[PDB]
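Beneath this line is the structure, given in structure tokens, with notes to follow.
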Amino acid sequence: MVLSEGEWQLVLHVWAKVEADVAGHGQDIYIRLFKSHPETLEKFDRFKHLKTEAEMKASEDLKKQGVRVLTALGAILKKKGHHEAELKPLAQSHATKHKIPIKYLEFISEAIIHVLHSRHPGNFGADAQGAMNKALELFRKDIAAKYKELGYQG
Ligand code: HEM
Ligand SMILES: [O-]
């Protein structure tokens, strides 16, 4: 599975807009994920008690977590497929420490696409969304292969 350079440029052009305010984007993505698929919130021991969107928005720890996730994902995207080193620690923690199935990675990918589609119509038209979907599918395909190497079904 391989993206073209043009596809990577569409991914990186919208990611540059995320980077104007990574914290705010992270909050929107987590709120979308937890509202759409409430079961995913149960995996977060520090945040599973949050009851409403207002509580999620006011959580400084959730905001910091969103920054960590999007910055890690941004570093992966900037490797344009050459992300073996970045995926090692992430696959190990998500398979063995956090126990995050591939289906939940699909759910957060959907939340990312939903938020970019809402916030960034200037850089998230159909071709750009297609490229981002391809990049996230590549990420999940490579994470799933590493999960299997690590002993986790996913
Ligand atoms: C785009 C996909 C994702 C990325 C890039 C990502 C990235 C990260 C990073 C960088 C950390 C901190 C270091 C670590 O423990 O590895 C983290 C922690 C964590 N991740 Fe993810 N993650 C992703 C998806 C998910 C999903 C979908 C879930 C659950 C449904 C999840 C559950 C967790 C939990 C529970 C923690 C620990 C949080 C805490 O310290 O309170 N991750 N993630
Ligand atoms: O995460």
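Method on record in the header is X-ray crystallography, 1.6 Å.
Note: Cβ is positioned from N, Cα and C throughout, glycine not excepted.
If you look up Swiss-Prot, you'll see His94 marked as heme b binding site, on the strength of experimental evidence. Spatially close to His94 (heme b binding site) yet at least six residues away along the chain are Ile100, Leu105, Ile143, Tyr147, judged by Cβ distances under 8 angstroms.
The secondary structure of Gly122 (variant position), as reduced to three states from DSSP, is coil rather than helix or strand. Counting every protein chain shown, 10 other Cβ atoms lie within 10 Å of the Cβ of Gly122 (variant position). Variant annotation in Swiss-Prot: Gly122 to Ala, described as In metmyoglobin; the structure shown retains the original residue.
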